[PDB]
Number of protein chains: 2
Amino acid sequence: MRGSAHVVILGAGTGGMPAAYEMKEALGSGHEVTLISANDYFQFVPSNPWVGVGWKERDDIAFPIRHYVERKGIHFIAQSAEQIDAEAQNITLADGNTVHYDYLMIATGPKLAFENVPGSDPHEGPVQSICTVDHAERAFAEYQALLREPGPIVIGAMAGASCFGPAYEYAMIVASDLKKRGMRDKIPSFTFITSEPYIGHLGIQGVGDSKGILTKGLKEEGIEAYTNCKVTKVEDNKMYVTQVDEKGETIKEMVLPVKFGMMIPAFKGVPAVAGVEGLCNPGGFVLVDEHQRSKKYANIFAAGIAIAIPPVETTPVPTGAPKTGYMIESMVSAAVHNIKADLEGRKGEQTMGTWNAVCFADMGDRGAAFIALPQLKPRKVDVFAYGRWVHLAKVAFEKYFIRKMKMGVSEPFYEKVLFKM
Amino acid sequence: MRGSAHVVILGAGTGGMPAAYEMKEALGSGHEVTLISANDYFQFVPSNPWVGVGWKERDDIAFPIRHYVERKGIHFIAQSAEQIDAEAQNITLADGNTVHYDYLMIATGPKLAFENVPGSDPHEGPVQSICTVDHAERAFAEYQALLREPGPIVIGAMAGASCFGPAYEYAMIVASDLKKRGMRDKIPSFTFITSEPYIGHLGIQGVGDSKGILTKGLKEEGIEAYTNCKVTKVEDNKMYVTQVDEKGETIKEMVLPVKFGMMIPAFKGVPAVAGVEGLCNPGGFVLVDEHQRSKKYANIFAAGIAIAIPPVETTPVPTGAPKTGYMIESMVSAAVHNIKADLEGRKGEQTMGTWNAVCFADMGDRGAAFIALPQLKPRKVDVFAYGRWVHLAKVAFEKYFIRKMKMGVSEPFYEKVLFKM
Ligand SMILES: Cc1cc2nc3c(=O)[nH]c(=O)nc-3n(C[C@H](O)[C@H](O)[C@H](O)COP(=O)(O)OP(=O)(O)OC[C@H]3O[C@@H](n4cnc5c(N)ncnc54)[C@H](O)[C@@H]3O)c2cc1C
Ligand SMILES: Cc1cc2nc3c(=O)[nH]c(=O)nc-3n(C[C@H](O)[C@H](O)[C@H](O)COP(=O)(O)OP(=O)(O)OC[C@H]3O[C@@H](n4cnc5c(N)ncnc54)[C@H](O)[C@@H]3O)c2cc1C
Ligand SMILES: CCCCCCCCCCC1=C(C)C(=O)C(OC)=C(OC)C1=O
Ligand SMILES: CCCCCCCCCCC1=C(C)C(=O)C(OC)=C(OC)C1=O
Ligand SMILES: [Au+]
Ligand SMILES: [Au+]
Ligand SMILES: [Au+]
Ligand SMILES: [Au+]
Ligand SMILES: [Au+]
Ligand SMILES: [Au+]
Ligand SMILES: [S]
Ligand SMILES: [S]
Ligand SMILES: [S]
Ligand SMILES: [S]
Ligand SMILES: [S]
Ligand SMILES: [S]
């Protein structure tokens with residue numbers, strides 16, 4: 001509505017939740033802010049690997065959204081968008097209802113593209129996922145089934161994956177949990193399959209000594225590792241893998257039996273968003289400018305995994321660079337600021353800032369973390385760290401993030417990085 | 001003078017120079033700001049090791065102070081304080097002149113305590129220093145003399161030292177320069193002597209994997225390393241060393257011939273400051289509070305190496321924790337803010353912030369850096385990094401810092417750490 005613009009935020013995840021609060025905080029009581037998401041609960045996704053091995057419960061890492069955002073004056077609709085007509089600016093929900101918007105802020109994260117690898121969907125074979133708590137709970141249940149009936153383990157990342165950290169994390173804690181159950185010696189073979197050109201490439205051409213450290217780690221745990229691999233199909237509990245060389249030629253094909261498995265899938269854009277004509281690249285990722293504004297529709301903004309970021313390298317086997325938390329927050333802040341500026345007749349000039357990747361993996365008593373920026377080398381910061389303190393930090397950050405998602409944020413997010421003052 | 005208070009800044013070094021500008025910027029044209037220092041030039045001290053091996057010239061890393069601060073309205077006096085009467089608030093200069101102050105900001109850095117080890121003064125034996133460009137130039141001249149007449153090399157850090165980084169740096173680049181001259185094989189023995197309880201303790205109980213990395217480094221270069229060592233005397237070109245165990249007992253004594261040497265000395269407070277009654281601890285370091293204000297004299301503030309920081313551990317052989325650049329700047333900012341507040345009838349509440357150490361060592365094509373905070377473990381940040389990018393950063397930072405010392409700072413120093421926005 002004119003003068004009382006209605007802003008809709010699609011997706012209540014790492015970018016979406018904060019976007020809701022920030023938007024409402026910025027616009028005030030004169031504008032309608034509606035948050036629409038497929039689930040009625042928020043989940044802290046960096047914790048999913050731990051759920052997948054049973055180190056955490058769903059209840060530890062998730063909570064119902066409604067109360068917390070409604071107490072802030074945000075309208076919550078727990079329904080997935082099935083369709084977005086950008087011309088009429090209407091969104092059709094799963095239940096057939098439709099919602100109009102004056103501005104749209106898309107934060108739908110990834111579609112897990114299991115279909116790239118026939119048989120790889122967690123519901124159709126032994127290869128599970130820890131990308132969502134629903135999947136991680138299923139991974140754990142299968143993990144227990146491996147405990148009762150031991151057989152070969154296969155963990156890694158598919159062709160086109162962009163989130164490698166968690167595969168390493170999951171492989172280490174599995175190994176770790178297998179020992180603490182005195183069950184490790186009952187595993188016939190524990191294999192790490194990755195699409196990375198080398199161990200610890202991480203989709204970012206490596207950070208610090210991640211190659212050396214992740215390699216050593218997989219050896220400590222007795223995990224055999226293969227790089228430059230694409231899984232072509234999962235079938236009869238066997239993983240068909242092709243391994244290439246620097247020039248894409250095939251150097252071998254393997255068939256790996258799998259009693260228990262977990263492969264990071266490739267990410268695509270969700271269907272409702274990918275389905276909007278001229279909105280997205282062929283991956284279904286929203287093409288936006290420096291200001292987070294759709295290049296096709298001026299009243300559509302995007303943040304998080306949903307946006308497209310051009311590649312800067314090409315690997316023998318296709319891989320993506322990850323989109324991580326601090327950068328997503330920069331995107332969210334910028335989108336909110338610029339939408340606000342639009343509502344006030346200005347060109348918002350705020351941008352995402354410098355590309356960066358930050359990731360924290362907890363392996364139990366200690367953890368690994370990295371910070372890399374910008375995307376291309378030589379970087380301004382290229383750090384890989386390991387220690388008990390990385391563990392303590394992950395723990396503290398999750399405690400913090402979840403609290404903030406309940407109390408609300410205003411909130412130039414990341415006064416966390418102010419533990420100096 | 002009443003209403004036109006006169007602020008004097010003693011020492012034009014890493015804290016002192018910025019303090020001068022910041023002070024003047026903060027107080028404005030209504031107050032006299034005078035900067036007093038022993039040298040008429042500013043020097044970027046982190047570059048001294050490179051001068052010491054001849055990779056840099058004095059002219060690359062130093063410049064005359066007067067013009068640059070006078071163009072800002074700051075009075076410059078190139079004379080050392082010989083005496084400070086805190087009662088009368090007068091400072092006596094080397095030439096016998098005296099200067100009155102309403103507020104005193106002490107930034108005199110360290111007295112290099114060669115006297116702790118008889119014979120160790122660079123003017124009385126083969127053991128040189130790279131702490132100042134004057135000394136580093138002398139180190140280099142002796143280095144050349146070693147080239148013409150090869151013999152044993154000894155590099156390290158004395159008992160009571162608090163700046164270890166640069167010893168490692170200097171040892172590596174010496175080794176490095178020896179190879180590039182095809183002269184390394186002409187060295188009979190290259191020994192690293194340190195007061196640290198172990199390699200890469202760095203006076204901070206280690207950071208990340210500094211133990212493993214510095215150890216490996218000294219092996220690559222063929223340098224034999226001894227920890228828990230105190231030098232007792234230098235005499236007849238021989239270094240008399242005592243090595244202790246965890247419990248301070250002696251486990252051996254060595255006599256090492258030295259053709260070329262460089263040991264980081266212990267730091268004490270300069271005489272003029274240490275000489276002020278009740279001002280300092282027995283080391284001659286100014287006892288200040290959280291706000292950088294002397295605990296004895298309310299109109300005396302201090303920043304930089306000049307202040308006392310209580311130890312948090314005790315090593316078999318006495319060692320200190322380093323006081324590094326970013327923390328010194330926090331000290332300076334706080335002192336300036338709180339002096340300003342005093343001039344305006346408020347209690348300044350600003351503090352140094354969290355204790356931290358940050359250090360960058362360039363070894364030529366690549367460098368090592370670390371960040372640790374706070375002082376005690378487990379830390380919130382405990383990182384040790386190595387790579388070409390650390391080199392690129394040191395280079396960029398020096399270029400930047402020196403520029404800022406000429407243009408002036410206002411200047412909530414460290415918008416450098418804003419290469420995100
Ligand atoms: C296992 C795991 C570990 C990770 N570890 C880290 C880490 O250590 N540090 C880091 O910085 N990053 C981490 N990431 C990367 C990144 O931070 C997360 O993936 C993050 O959650 C992405 O946030 P988002 O807002 O883009 O997407 P999401 O958090 O996935 O949120 C998208 C939301 O949109 C909803 N949605 C989707 N489709 C629709 C639809 N059609 N209609 C309505 N709602 C819809 C979903 O339900 C979801 O709530 C991790 C990623 C994963 C998977
Ligand atoms: C070789 C070397 C490498 C270092 N590397 C790093 C690094 O990588 N990163 C980092 O953060 N820190 C580094 N440091 C540590 C620290 O940052 C420096 O020592 C820094 O210069 C200390 O600043 P300051 O202001 O306390 O003392 P200084 O820079 O030493 O300045 C003190 C000033 O006071 C003057 N003065 C002394 N006595 C008198 C007197 N009686 N009257 C008048 N003037 C006087 C001196 O001439 C000098 O100008 C390094 C230290 C050294 C020695
Ligand atoms: C140079 C930039 C440093 C910023 C990061 C330091 C502290 C926060 C860690 C990053 C992080 C963010 C932002 C984050 O949003 C997130 O949740 C999705 C994490 O998972 C635990 C993160 O690790
Ligand atoms: C967590 C805090 C990080 C701050 C440091 C990042 C960039 C600057 C490096 C620190 C530094 C400072 C402050 C500094 O003042 C200085 O000169 C004495 C250095 O020597 C090169 C430094 O390396
Ligand atoms: Au995933
Ligand atoms: Au990721
Ligand atoms: Au990702
Ligand atoms: Au020194
Ligand atoms: Au130092
Ligand atoms: Au120091
Ligand atoms: S990652
Ligand atoms: S991603
Ligand atoms: S990640
Ligand atoms: S240091
Ligand atoms: S120091
Ligand atoms: S240092």
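Note that the numbers count up from 1, one per residue, in the order the chain is shown.
Just so it is clear, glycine is given a Cβ too, placed from its N, Cα and C backbone atoms.
Annotation for B:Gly11 (FAD binding site): spatial neighbours B:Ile36, B:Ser37, B:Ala38, B:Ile106, B:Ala107, B:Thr108, B:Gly109, B:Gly304, B:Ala306, criterion Cβ-Cβ under 8 Å with sequence separation of six or more. Annotation comment: Swiss-Prot describes B:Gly11, B:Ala12, B:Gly13, B:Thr14, B:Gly15, B:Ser37, B:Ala38, B:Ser80, B:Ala81, B:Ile305, B:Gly325, B:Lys394 as FAD binding site.
B:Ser129 to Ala (Swiss-Prot position 126) appears in Swiss-Prot as a mutagenesis experiment; the accompanying note says: No effect on FAD reduction. Strongly reduced activity with decylubiquinone. Non-local contacts of B:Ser129 (mutagenesis position) by the CB criterion (under 8 A, 6+ apart in sequence, same chain) comprise B:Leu112, B:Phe114, B:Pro122, B:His135, B:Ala136, B:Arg138, B:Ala139, B:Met262, B:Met263, B:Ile264, B:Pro265.
Among the sequence features in Swiss-Prot, the mutagenesis site B:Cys131 to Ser (Swiss-Prot position 128) is noted as follows: No effect on FAD reduction. Abolishes activity with decylubiquinone. In sequence order, B:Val45, B:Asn48, B:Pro110, B:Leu112, B:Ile264, B:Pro265 are the residues of the chain that are 6 or more apart from B:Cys131 (mutagenesis position) and have a CB within less than 8 Å of its CB.
B:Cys131 (mutagenesis position) carries neither a helix nor a strand DSSP state and counts as coil. One mutagenesis experiment catalogued in Swiss-Prot, B:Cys131 to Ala (Swiss-Prot position 128), is accompanied by this note: No effect on FAD reduction. Strongly reduced activity with decylubiquinone.
Annotation of the mutagenesis experiment B:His135 to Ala (Swiss-Prot position 132) in Swiss-Prot: No effect on FAD reduction. Reduced activity with decylubiquinone.
Listed in Swiss-Prot is the mutagenesis experiment B:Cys163 to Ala (Swiss-Prot position 160), annotated as follows: Strongly reduces FAD reduction. Abolishes activity with decylubiquinone. B:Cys163 (mutagenesis position) falls within neither a helix nor a strand when secondary structure is assigned with DSSP, and so counts as coil.
Look at Swiss-Prot and you will find B:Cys163 (among others) tagged as active site, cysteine persulfide intermediate. Cβ neighbour count for B:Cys163 (mutagenesis position): 23 (other Cβ atoms within 10 Å of its Cβ, all protein chains included).
While the structure shown retains the original residue, Swiss-Prot records the mutagenesis experiment B:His201 to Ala (Swiss-Prot position 198) with this note: No effect on FAD reduction. Reduced activity with decylubiquinone. Under a cutoff of 8 A between CB atoms, and with a sequence separation of 6+ in the same chain, the neighbours of B:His201 (mutagenesis position) are B:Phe164, B:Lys211, B:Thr227, B:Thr315, B:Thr319.
For the published mutagenesis B:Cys359 to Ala (Swiss-Prot position 356), Swiss-Prot gives the following note: Complete loss of enzyme activity. Abolishes enzyme FAD reduction. Abolishes activity with decylubiquinone. Here B:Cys359 (mutagenesis position) comes close to B:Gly165, B:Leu202, B:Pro322, B:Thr324, B:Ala369, B:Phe370: these same-chain residues lie at least six apart in sequence, with C-beta atoms under 8 angstroms from its C-beta.
Positions annotated as active site, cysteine persulfide intermediate by Swiss-Prot, on the basis of experimental evidence: B:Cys359 (among others). Under the DSSP three-state reduction, B:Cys359 (mutagenesis position) is assigned to strand.
Annotation for B:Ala81 (FAD binding site): same-chain Cβ neighbours under 8 Å, separated by at least 6 residues, are B:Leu10, B:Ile36, B:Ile91, B:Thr92, B:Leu93, B:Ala94, B:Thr108, B:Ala272, B:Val273. For B:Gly15 (FAD binding site), applying a Cβ distance below 8 Å and a minimum sequence separation of six or more within one chain yields B:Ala107, B:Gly109, B:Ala303, B:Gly304, B:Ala306, B:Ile328, B:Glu329, B:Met331, B:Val332. B:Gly13 (FAD binding site) sits 16 Å from B:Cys163 (mutagenesis position), taking the Cα positions as reference. Sparsest Cβ environment among the binding-site residues B:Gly13, B:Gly325 (other Cβ atoms counted within 10 Å): B:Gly325. Taking the C-alpha positions, the distance from B:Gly325 (FAD binding site) to B:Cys163 (mutagenesis position) comes to 12 Å. The FAD-binding residues named in the record, B:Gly11, B:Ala12, B:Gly13, B:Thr14, B:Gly15, B:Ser37, B:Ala38, B:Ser80, B:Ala81, B:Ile305, B:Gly325, B:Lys394, extend over a maximum Cα to Cα distance of 33 Å. It is B:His135 that, of the recorded positions B:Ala38, B:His135, has its Cβ surrounded by the most other Cβ atoms within 10 Å.
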